[PDB]
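Notes to accompany the following structure.
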Amino acid sequence: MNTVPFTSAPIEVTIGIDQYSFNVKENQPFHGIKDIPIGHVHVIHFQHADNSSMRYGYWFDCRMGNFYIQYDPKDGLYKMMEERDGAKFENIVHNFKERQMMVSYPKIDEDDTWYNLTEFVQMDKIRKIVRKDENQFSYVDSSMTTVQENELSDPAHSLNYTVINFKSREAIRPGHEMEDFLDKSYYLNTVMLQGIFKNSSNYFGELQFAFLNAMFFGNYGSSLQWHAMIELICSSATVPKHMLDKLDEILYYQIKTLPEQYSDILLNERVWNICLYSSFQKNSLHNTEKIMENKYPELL
Amino acid sequence: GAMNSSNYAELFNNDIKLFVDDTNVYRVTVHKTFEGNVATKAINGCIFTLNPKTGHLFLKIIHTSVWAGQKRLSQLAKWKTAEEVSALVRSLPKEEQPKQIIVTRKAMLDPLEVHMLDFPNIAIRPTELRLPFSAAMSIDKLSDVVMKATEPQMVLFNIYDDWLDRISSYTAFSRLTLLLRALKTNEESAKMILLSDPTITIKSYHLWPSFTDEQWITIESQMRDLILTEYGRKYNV
């Protein structure tokens, strides 16, 4: 079990850790989050009480170092930083714990939610989508645009998701115009899986990362990326059987975890109706279909 | 964006563009089988690709053989249309390739777009206009060459005959669409009006009769009258 201490909490903020969150008051003695499960990525995120615009946060993995949060009154936000002095860090963490100024990562033992949402997500791939290689953790916020969005401005701040475009040369073999546009199996298996992602796990990892960024920060280009990667699978007549069963599990927990009040901007009517009811894989997402109908029958 | 009544004069500027109409690509007769079930029999069809400024028509004849052993023919028809339009553009010298292609039915956008991926700078546009090009097979010479074809064939025509020697493309297009509108709403009456007078013949290299300016005025009024009468009939107005 690992710990992310906070230097202070000068401004009233709602702090999130993974799917959990806490209200912290201006200069409340808050000094961190303990008992964070080792073995998965995590995200700590923020929404100031004074600006319900720009949710922002940091993806990290405690195995990759000792990380803490510190408010910067110049830039006006909580910043993640790395402490290189291992002893100075054990020291701060022990004193804050002794003083019991830290909240406990509130995992119920029966609950595999965070594991199910992050099963294929790996820090190394996150850092390639969010390029800032002088840090071991990754900043994301509500407003960051994707590389594909930028094609249709500042690239240092871009989400470098893999570009998927169904009406592109990449996606359509010359001579198989009709075949490839109606059956995207070529694009999925040869171009994307074998070519770019190398395996299904990297593909699922980017899909899950995209969803989590759309959920936690309302990042709109992430939501576009999540739907595109779903649509590519569902729109492919020939998909490995293990990918379909795993996809059904992945989407189920994503839909399960989504806030009910956000289904209107986070869920694209067309993609979902096509995937669940028209696509080649209409019959391959039983759990995802059952939870969608019983929870959001309006969208369908 | 879409073509509509507002941006209608852009058809007659000097940017090359083509209308593509696919309504007559896949054509069937429906009949009863011996066991009493219904079956279709395909007849020869055509893609109607028209330069509205110059009157050059690129009539790509679609032979029934292209459907042999194919499924979901109405959907295939759209992809075959886009394939043939794409091949036409590629066959044209660069300075003749269109800058826009306007599809008369929205279902053609995705197939054409995919087939034109090699020409990113050719815009594929839909239209809000309700154009009567399906009536092209009411023009006797066009129907004839389509039905007699024994293989895929491209046939070139000027759909304006020689009108442009005397009138503008705007006026030519308005005349064409008025004639075709009439032919579409009441083919028998429309065709009666055009041929009633045996002294006004069609040149071997033309599609329509050799009317004088004044005779075109009487014709165009007779087509107008036809169209409004059929409207009152349709809607009991």
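Residue numbers in this text run from 1 along the chain shown.
Looks like X-ray crystallography, 1.8 Å, at least that's what the header says.
Using the three backbone atoms N, Cα and C, a Cβ is placed for every residue, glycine included.
Under mutagenesis, Swiss-Prot gives B:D21 to N (Swiss-Prot position 1853) with this note: Reduced growth at 30 degrees Celsius. Strongly reduced growth at 16 degrees Celsius. One entry in Swiss-Prot concerns the mutagenesis experiment B:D22 to N (Swiss-Prot position 1854). Its note says: Reduced growth at 30 degrees Celsius. Strongly reduced growth at 16 degrees Celsius. One mutagenesis experiment named in Swiss-Prot is B:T23 to A (Swiss-Prot position 1855), and its note says Reduced growth at 30 degrees Celsius. Strongly reduced growth at 16 degrees Celsius. Annotation of the published mutagenesis B:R105 to K (Swiss-Prot position 1937) in Swiss-Prot: Severely impaired growth. Reduced growth at 30 degrees Celsius. Strongly reduced growth at 16 degrees Celsius; the original residue is retained in the structure shown.
Positions of Swiss-Prot features highlighted on the structure.
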{"residue": "B:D21", "record": "mutagenesis position", "CB count, 10 Å": "23"}
{"residue": "B:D22", "record": "mutagenesis position", "CB count, 10 Å": "28"}
{"residue": "B:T23", "record": "mutagenesis position", "CB count, 10 Å": "20"}
{"residue": "B:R105", "record": "mutagenesis position", "CB count, 10 Å": "16"}
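When the alpha carbons of B:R105 (mutagenesis position) and B:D21 (mutagenesis position) are compared, the span between them is 7 angstrom.
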